[PDB]
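Only one structure is covered here, and it is reproduced in the block below.
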Amino acid sequence: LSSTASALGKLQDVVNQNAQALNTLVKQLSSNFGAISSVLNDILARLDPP
Amino acid sequence: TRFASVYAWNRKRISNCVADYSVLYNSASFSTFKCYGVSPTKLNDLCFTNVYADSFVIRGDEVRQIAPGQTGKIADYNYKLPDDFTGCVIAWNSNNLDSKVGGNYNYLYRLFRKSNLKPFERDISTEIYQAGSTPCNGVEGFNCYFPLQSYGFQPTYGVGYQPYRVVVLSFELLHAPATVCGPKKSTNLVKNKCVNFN
């Protein structure tokens, strides 16, 4: 156990899966989706409420 | 005084200024103010890299041609406006000076075809049309189509065909640090207060 690593595969796989799901969710926050910009403040300060 | 024709519009790059569009909004001396992309009333408190300004003159019936996604004879050949954020469009009537002048051969337009023009390109090549191939009735030297013809105007002949003076602005964002900005006051900085900042 002290010398040979990469034996705790299952726990590492679980952690990596959770981290990657969170990463893609966070990354999804930067898409235009067909709008003008990906940030609400820009559209708010540029256009009119109607 | 007078801007150029539609073939070669004057292209001006404006930078390192302090723009105040408020003095332009209140001045109700324009025929059409169809500005999209940006709400005109919220333009003072928003600044960016720089602007592109060009000016020209057209007929009074082709004002609606200048808009994104439109199809026509001038919006595709003389001036292609891309389907994106093309700032504001200003058009005003010109009857006292442009219509009431003897310069009947100073305003020019083009009927040429097979010359589709991409957004923001200029073709000042003034050449008579002589294909010299099959698609000109099979004879070289005939079908001499002159690329330019003048606005035929008279003193107060109508309204729909009156000359209109048109300027379209173009703004860009996220290209460089902002250079032209509106008139506002700069205050002193605060620390450790969770404040909102511009």
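Numbering of chain A is taken from Swiss-Prot, so the residues present carry the numbers 938-987, in order.
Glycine too: its Cβ is placed from the backbone N, Cα and C atoms.
Feature annotations, courtesy of Swiss-Prot:
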type    : residues        : note
VARIANT : A:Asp950 to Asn : In strain: Delta/B.1.617.2, Mu/B.1.621
VARIANT : A:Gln954 to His : In strain: Omicron/BA.1, Omicron/BA.2, Omicron/BA.2.12.1, Omicron/BA.2.75, Omicron/BA.4, Omicron/BA.5, Omicron/BQ.1.1, Omicron/XBB.1.5, Omicron/EG.5.1
VARIANT : A:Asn969 to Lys : In strain: Omicron/BA.1, Omicron/BA.2, Omicron/BA.2.12.1, Omicron/BA.2.75, Omicron/BA.4, Omicron/BA.5, Omicron/BQ.1.1, Omicron/XBB.1.5, Omicron/EG.5.1
VARIANT : A:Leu981 to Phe : In strain: Omicron/BA.1
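Between the alpha carbons (Cα) of A:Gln954 (variant position) and A:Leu981 (variant position) lies a span of roughly 36 Å.
Other Cβ atoms within 10 Å of the Cβ of A:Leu981 (variant position), summed over all protein chains shown, number 11.
Between the alpha carbons (Cα) of A:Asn969 (variant position) and A:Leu981 (variant position) lies a span of roughly 15 Å. Under DSSP, A:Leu981 (variant position) is assigned to a helix (H, G or I) in the three-state scheme. Taking Cβ-Cβ distances under 8 Å and a sequence gap of 6 or more within the same chain, A:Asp950 (variant position) has no neighbours at all. Residue density at A:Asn969 (variant position): 8 other Cβ atoms are found within 10 A of its Cβ, drawing on all protein chains shown.
Every protein chain shown contributes to the tally, and the Cβ of A:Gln954 (variant position) ends up with 10 other Cβ atoms within 10 Å.
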